[PDB]
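Inspection log for the structure reproduced underneath, given as structure tokens.
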Amino acid sequence: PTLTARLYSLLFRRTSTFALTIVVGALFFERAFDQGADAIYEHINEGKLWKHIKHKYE
Amino acid sequence: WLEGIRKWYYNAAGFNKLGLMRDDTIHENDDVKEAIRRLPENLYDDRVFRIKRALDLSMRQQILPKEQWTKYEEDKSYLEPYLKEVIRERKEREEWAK
Amino acid sequence: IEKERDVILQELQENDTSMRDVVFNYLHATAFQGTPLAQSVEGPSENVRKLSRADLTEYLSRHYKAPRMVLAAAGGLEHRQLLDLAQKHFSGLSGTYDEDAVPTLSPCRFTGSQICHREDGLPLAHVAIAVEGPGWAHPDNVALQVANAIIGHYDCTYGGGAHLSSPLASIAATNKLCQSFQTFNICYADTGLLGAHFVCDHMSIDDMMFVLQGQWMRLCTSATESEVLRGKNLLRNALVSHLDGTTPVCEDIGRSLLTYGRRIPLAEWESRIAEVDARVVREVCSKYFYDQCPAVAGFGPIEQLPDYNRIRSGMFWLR
Amino acid sequence: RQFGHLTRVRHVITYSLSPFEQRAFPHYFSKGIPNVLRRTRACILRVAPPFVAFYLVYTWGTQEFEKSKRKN
Amino acid sequence: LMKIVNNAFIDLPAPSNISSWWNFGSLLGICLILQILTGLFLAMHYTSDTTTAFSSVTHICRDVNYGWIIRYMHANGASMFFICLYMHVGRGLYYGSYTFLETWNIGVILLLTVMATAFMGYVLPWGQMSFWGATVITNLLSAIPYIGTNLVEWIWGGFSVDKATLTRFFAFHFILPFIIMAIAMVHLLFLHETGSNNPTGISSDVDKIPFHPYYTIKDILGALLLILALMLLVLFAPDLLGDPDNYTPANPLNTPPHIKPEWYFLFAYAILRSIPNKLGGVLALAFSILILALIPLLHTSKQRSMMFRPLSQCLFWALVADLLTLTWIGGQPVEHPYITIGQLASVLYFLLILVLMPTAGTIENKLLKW
Ligand code: HEM
Ligand code: HEM
Ligand SMILES: COc1ccc2c(O)c(C)c(-c3cncc(-c4ccc(OC(F)(F)F)cc4)c3)nc2c1
């Protein structure tokens, strides 16, 4: 069967298991989202932030 | 001519576009509920459906085809004969106190 | 043909008052939409008016064939006596048919839906909720007959009252939430209906659908061997008590030879019962109750009836 | 108040499906869009003109305000 | 057995057709609860004295860990808290909910109770437009005969806005929202005796629905979009609705060029600047608000909504333009083009409400043979 059906049978069926997914998702989401977001901002503002220039003054 | 103007206003209002009649729309009021209570079951049970259908339309923000819209000449005043009776009863109660 | 045409139209007007029969007919209409099972046995009054002799000769010449049929009996006779008459009489049946004369049955599309026939003029409210069933031959039918039997059934004439075992029946007799209810499992060729029927005052529905669904989800999560054992002993007696008389026995023969192909003796039913315990019930009910899309039906002052998303909301727990 | 005795209704039927058995976005673009334009033309001539009138008095008042401050 | 009261949030009968316009009633319940949490955390670092207040905001906006976001979720958390009203009210007037007199007259009492609270709240940063705002606007009560010279000095706690004027606003400000929260639960109480209205104005007892899965998630949506338009301003244009002269500390000996309240009062202010007679200007100001309490006594159409009242629709959306005008005139200075406009619009506001809109439904009845 599809993946969606496999996900439901294991995770979204039991509300106990369900909730643990959400916490687990948040952790890897919290990590992944912050890395990707910063990369965009830095890429836009490349060479304008402190760390991008900090090497010159150590 | 005024009749043509009454007709245009009716279509402009648009409660024909929801299949309603005029008396289906009147403000719920003490003199009115009395009149509604006196309706027969056939005419009443039709009023309820004309309303409950219309609400089901405005929820979906839709209307009916032109074939089902209420026609101006067909705008039945089913409630006024009973309502004008009630208001007459009210003025007697007031006049009797005076 | 024209006399009985008038009679059957008179019967429908009578069956318009048998509120119970209406609900199941409304129920099958919604569970089994777009399929034959949505139809009634009696069909619409239109076809009753628009029928012909030709339509019947087609129906009879098509379906009544010996292979699809069964003769069976019970009582003070002998098998061998029955054969000598079958060959004498039933040897003449059309035991054959054209290349594609006999149809076959495909599975039918269950669906999750609701039908709410509002009629406040009538004093009581019939309700019926159910789900998709296994079918006849599916073995977990046995376990479910227990599960229904745990819930049991009730009328306002039963003198047990509060002291009954089914906590649904106990509560209902206490608080007078209802006048009646029951638990059915209709079994079709490869599917069926599973649920319950109940009657109650228009100011008492919401309390029933909150306790009824609770007991289902109770079983899906936690049921004890004692009450399962209580249910098993009921299922034993029902099969035995149902088989008392030459008539219901040959019924059990006839349909079982059509549904299962053979008959099952009570020894084998007991053997299938014996393999039941609490673990079986938790699983099977979890397959067919827990977090499913049921069919719902109503007839009468059903204003208090929870909307289907609330019914469906209660088909699971947050536990 | 509560459900059950709010009013009286008779000979009315409702049919409904389970949301898990139907799409949440049926004909979302195919049918929804002209309904909007239909919902738009039905009312727009009653909403527009005072705001249309506003934009003019906004500019005309703005320009005349400017010209007042300039010189002879 | 509280949660029989939660049936007003779960098993409550509600109609089926109601569109987004009704969500603005709930959102105030979010803004209010949102704003209280923010303004509280501002109290932790605010000082009610004149020599320390303006800096205290700086302590927040500079040295505190994310103190700055809270200031702007809170200031602009008041602006959005009045976009919500003015649409929450316009519903009540356009769809004709004002027939629930008990609620409406309390709807007014919530409005005033608020729209003075922002006035007090705008002082607390203690800048120019804060001070001079309060200096001008309190003096209007001086126009009243035989009292005003006594009452204004009393409110000030002195003879001009000074320390004790500030410190008491901070206390009148950080309390009334807890009084507003009461009146809301009151305001709902008389609503849950009648149940809400629909676009049609028709009794919806037949097509009611619960509230737990349907409008809840609808309010979760509508609340989410609100948090967008708030945080956009906080994260993309925080000085937009502000006024930069506020970021100069108060100087009572240096009047700013443009004195004005913030955008959400200005239509009131334009009405005042329209009239030259001072006292007569005031009674117009208070009447521009209190006129809401005269609406139901001016209901004339035997219908309720305005989906089915064409002429009133055209007049209604004209009233909105008159408001938007008055919002604009008040923000702009006082000169011969804008004086003339500000006079006409203000006359329309009272004229249109009292005369035309009643007159319309009378006419509309006549066409329907009523
Ligand atoms: C309920 C209606 C309220 C309205 C209309 C309102 C409005 C305002 C406005 C517009 C400001 C100006 C802020 C600025 O310009 O930076 C302000 C300041 C302030 N508000 Fe609110 N507010 C309300 C409730 C509250 C509540 C409930 C609290 C605390 C729990 C609070 C605490 C403050 C404080 C301490 C200030 C001064 C600090 C500062 O402005 O930086 N306010 N209020
Ligand atoms: C702190 C301020 C307020 C709070 C907390 C509040 C809260 C609410 C809520 C949650 C509702 C139900 C949703 C709705 O019907 O739209 C409501 C209804 C209503 N509000 Fe308020 N509101 C406030 C301000 C106002 C104001 C200022 C007015 C009038 C000037 C008003 C007039 C009404 C009316 C007439 C209704 C009922 C209308 C109907 O149900 O058709 N409210 N209020
Ligand atoms: C049918 O119209 C009505 C009728 C009666 C209503 C009523 O009696 C109340 C109390 C309210 C209400 C008032 N404040 C706040 C909320 C709220 C809703 C979702 C939240 O959840 C989150 F998503 F976080 F915003 C948080 C708060 C709801 N709304 C009514 C809307």
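Residue numbering for chain E follows Swiss-Prot, covering 10-379 in order.
Backbone N, Cα and C atoms are what each Cβ position is placed from, and that goes for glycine too.
In three-state terms derived from DSSP, E:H182 (heme b b562 binding site) belongs to a helical segment. The Cβ of E:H182 (heme b b562 binding site) has 20 other Cβ atoms within 10 Å, all protein chains considered. The heme b b562 binding site feature in Swiss-Prot is assigned to E:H83, E:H182; the stated evidence is experimental evidence.
One natural variant named in Swiss-Prot is E:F90 to V, and its note says In strain: 65, 66 and D. In three-state terms derived from DSSP, E:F90 (variant position) belongs to a helical segment.
Secondary structure at E:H97 (heme b b566 binding site), as computed by DSSP, is helix. Within the same chain, residues at least six positions away from E:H97 (heme b b566 binding site) with a Cβ under 8 Å of its Cβ are E:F33, E:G34, E:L37. Sequence annotations record features per position, and here Swiss-Prot assigns heme b b566 binding site to E:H97, E:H196 based on experimental evidence.
Mapped onto three states, the DSSP output places E:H201 (ubiquinone binding site) in coil. Annotation for E:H201 (ubiquinone binding site): spatial neighbours E:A17, E:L21, criterion Cβ-Cβ under 8 Å with sequence separation of six or more. Marked as ubiquinone binding site by Swiss-Prot on the basis of experimental evidence: E:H201.
Distance between Cα atoms for E:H83 (heme b b562 binding site) and E:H196 (heme b b566 binding site): 24 Å, as a whole number. In the three-state DSSP assignment, the secondary structure recorded for E:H196 (heme b b566 binding site) is helix. Non-local neighbourhood of E:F90 (variant position): E:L37, E:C40, E:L41, E:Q44, E:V123, each in the same chain, at least six residues away, with C-beta under 8 Å from its C-beta.
Sequence-distant contacts (6 or more apart, same chain, Cβ under 8 Å) of E:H196 (heme b b566 binding site) comprise E:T112, E:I115, E:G116, E:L119. Counting every protein chain shown, 21 other Cβ atoms lie within 10 Å of the Cβ of E:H83 (heme b b562 binding site).
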